[PDB]
Number of protein chains: 2
Amino acid sequence: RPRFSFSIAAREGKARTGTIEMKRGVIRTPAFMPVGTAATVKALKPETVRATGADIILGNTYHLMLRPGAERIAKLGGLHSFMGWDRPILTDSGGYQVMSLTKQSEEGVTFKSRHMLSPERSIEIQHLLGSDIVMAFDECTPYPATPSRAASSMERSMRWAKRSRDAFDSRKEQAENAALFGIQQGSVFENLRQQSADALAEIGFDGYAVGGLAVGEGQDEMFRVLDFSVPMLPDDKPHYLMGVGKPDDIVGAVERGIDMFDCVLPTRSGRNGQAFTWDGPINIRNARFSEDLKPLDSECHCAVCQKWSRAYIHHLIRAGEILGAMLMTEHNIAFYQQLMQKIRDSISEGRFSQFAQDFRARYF
Amino acid sequence: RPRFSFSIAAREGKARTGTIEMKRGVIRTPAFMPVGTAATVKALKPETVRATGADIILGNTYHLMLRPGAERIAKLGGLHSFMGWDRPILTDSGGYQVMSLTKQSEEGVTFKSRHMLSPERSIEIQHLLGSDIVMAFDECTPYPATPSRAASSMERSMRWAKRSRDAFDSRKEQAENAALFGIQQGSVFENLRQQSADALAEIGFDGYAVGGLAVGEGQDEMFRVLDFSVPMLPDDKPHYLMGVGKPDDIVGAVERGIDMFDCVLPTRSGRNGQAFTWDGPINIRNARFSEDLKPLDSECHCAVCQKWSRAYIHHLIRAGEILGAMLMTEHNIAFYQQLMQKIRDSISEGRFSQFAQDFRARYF
Ligand SMILES: Cc1cccc2c(=O)nc(N)[nH]c12
Ligand SMILES: Cc1cccc2c(=O)nc(N)[nH]c12
Ligand SMILES: [Zn+2]
Ligand SMILES: [Zn+2]
């Protein structure tokens, strides 16, 4: 396989469906990436993650650099071997996590256990982890943001994008086996998003992420920003909306040109008792499910819905049992992957717009 | 298959190996039963429990009667359907758990959320759960015990054994599809153990458990009591040592005539970081495993040892990750089942005594 090849097989409006071929495997798009913060998709074996339909997962530079350590993982053979996932892995740059979970300067960021992070070290950490899709080191502008602060932050991110590109290219093994994605910033302002998109295109990346969203702005605002922001990015490269994952959010983003997604909602809310269904999410802890023998979702074909009832999972979660977390999480990620499959197929068949309408009608 | 048929295929000294055929499946003996307190073997799907080699699991009358409820589980189709385990299930009577996790009288026991438990209600609860092997309702004598208190308790247990037998027999469906095991008491006193064994044999049961042990007495004392206690039980019926599970404990008990075991050690200690190996247990949290690429145990053929390193599991447990619990638990139960398989095969081949010696030499 090639280091990286994104091919668009079908389109409908701004939506696209296709594939990204990489050395470790093929990624079907639009794609959803389960999040695996500490070298594990919480409560799931890698084979279960794959069984749900996931083609790629997301790892984090921040968490892993702290524990168990980037150099250590490299010494142990890389993240893939370490956690037992042999397919593509996209790693965030750590910038966003640092300013969420510090001394900021043009050189990078320092945090407390004093650790430092810069464009060059971020890229090196992702190399040590053995990441397939490396994210440029950026600064996720807080929401809301004044145009001045948004501009300053975006400008710094573009300078860091250039530094990330060069760091990545100076490492032969990494440049030949991995891919590099740039990240668009600019808050909710069209002129800044345009400047950011242009700066990124000038540098040149294998993919372009839309950053700075999913940080407090409602869906209406997010969609408004995507409306003018995605068209600014190179059409022949993947478009990655970072941190976005809610079912309806994903459908709307795909309708606007997004090809990739990631978010902790499926996993985290799963462990909290929230199960996704085509008729909307349900809180399995609610008393009304104590004797409900139906599966989490009536149409879902995941292993959990084929074997256990809402009543049983209700019991497990209220009892604080680990199996509860395991079952809720497997179903949720499977639901997400099923959503992506439906999106891909509808686009391929030229009926995505109708699928989106039907989805919203029943989900809400 | 028959409701119950215990057959001894081979012997060596006091050790025996054979099978218990029941309607839901065959149990190979000596057998180890993973414990599933709240309708779940902690951190494991039923199929994983089966994959490790388990032929039967243990459920609890106490925990389930409280949550989610015996009548409720019955309404939902029984414990088997509820948790997704379709093979034999042995249920403890709840007596021991009550006096561990209250008003005691000749009629039974009351506890606080005021609930009552008696021989008749215990048997009814196990019936509602759909248990395959029902345990008589007894009183586990605290250790140490004066001969007077030990006698009083044992005598009451025998009266309750008679009541359990009659309750079980008066329920046609239960008497025809399930089996009933009596429980020997008498603390560490030979004369009381003899009286208890005789009273149980007079009533007649499908199997006989040695109760009152694994309650604080060292292995030396436990073995001394088993030495004279097991021979008192009917030879052609299974001998079940309740709550006993440590590797060396199990080997020694089998050497003394025990056919069945159960204990939370594999699962509970697994979640705590203790992994069993042929060279003795290890605490995976220890710093010396941070970069150890070897599997938990060098010979173990479980799925965990085939895929992940000590270093990875070390990371997961120290990070408090659910997958850590899942992997540690699967390996430990698999180790226990492998121990039982080795015991069964060595007995069948007339080299168990040698296996016990070799096992102890390396394990210690
Ligand atoms: C993970 C994530 C979510 C949402 C936004 C962002 C962002 O702007 N930059 C980075 N690196 N990551 C993000
Ligand atoms: C589970 C267990 C462990 C150890 C001892 C005992 C006992 O004596 N009686 C019952 N019912 N259960 C026991
Ligand atoms: Zn499902
Ligand atoms: Zn193992």
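By Swiss-Prot numbering, chain B shows 11-111, 115-125, 131-382, in order.
Quick check of the header: X-ray crystallography, 1.8 Å.
Just so you know, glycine gets a Cβ as well, placed from its N, Cα and C.
Here is what Swiss-Prot says about this protein:
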ACT_SITE  B:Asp102  active site, proton acceptor
ACT_SITE  B:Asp280  active site, nucleophile
BINDING   B:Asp102, B:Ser103, B:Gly104, B:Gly105, B:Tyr106, B:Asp156, B:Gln203, B:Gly230  substrate binding site
BINDING   B:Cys318, B:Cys320, B:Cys323, B:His349  Zn(2+) binding site
MUTAGEN   B:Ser103 to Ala  Strongly reduces activity
MUTAGEN   B:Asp156 to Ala  Abolishes catalytic activity
MUTAGEN   B:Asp280 to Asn  Abolishes catalytic activity
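Swiss-Prot feature annotations superimposed on the structure.
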residue  : record                       : DSSP class
B:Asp102 : active site, proton acceptor : strand
B:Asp156 : mutagenesis position         : coil
B:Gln203 : substrate binding site       : coil
B:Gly230 : substrate binding site       : coil
B:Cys318 : Zn(2+) binding site          : coil
B:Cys323 : Zn(2+) binding site          : helix
B:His349 : Zn(2+) binding site          : helix
B:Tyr106 (substrate binding site) versus binding-site residues B:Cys318, B:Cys320, B:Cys323, B:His349 - nearest by Cα: B:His349
Close-lying recorded positions around ligand 4 among B:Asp102, B:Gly105, B:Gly230, B:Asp280, B:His349, where CB distance stays under 6 Å: B:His349
Cα separation, B:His349 (Zn(2+) binding site) to B:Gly105 (substrate binding site) (Å, whole number): 31
Candidates B:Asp156, B:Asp280, B:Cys318, B:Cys320, namely the recorded positions, that fall within 10 Å of B:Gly104 (substrate binding site) by Cα distance: B:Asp156
Residues flanking the Zn(2+) site, with Cβ no more than 8 Å from the Cβ centroid of B:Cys318, B:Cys320, B:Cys323, B:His349 and excluding those residues themselves: B:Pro313, B:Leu314, B:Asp315, B:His319, B:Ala321, B:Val322, B:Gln324, B:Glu348, B:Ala352, B:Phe353
Integer Cα-Cα distance in angstrom, B:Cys318 (Zn(2+) binding site) to B:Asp280 (mutagenesis position): 21
For B:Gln203 (substrate binding site), nearby residues of its own chain (Cβ under 8 Å, 6 or more apart in sequence): B:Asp156, B:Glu157, B:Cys158, B:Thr159, B:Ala168, B:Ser171, B:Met172, B:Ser175, B:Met176, B:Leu210, B:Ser214, B:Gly229, B:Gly230
Minimum Cα separation from B:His349 (Zn(2+) binding site), reported as the residue among recorded positions B:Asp102, B:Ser103, B:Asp280 that achieves it: B:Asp280
Rounded to the nearest Å - Cα separation of the residue listed as 'active site, proton acceptor' and B:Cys323 (Zn(2+) binding site): 32
Modelling gap (5 residues), B:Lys125/B:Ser131 Cα distance, angstrom: 5
Residues near B:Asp280 (mutagenesis position) in space but at least six apart in sequence (CB under 8 A): B:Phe42, B:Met43, B:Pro44, B:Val45, B:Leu68, B:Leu100, B:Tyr258, B:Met260, B:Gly261, B:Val262, B:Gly263
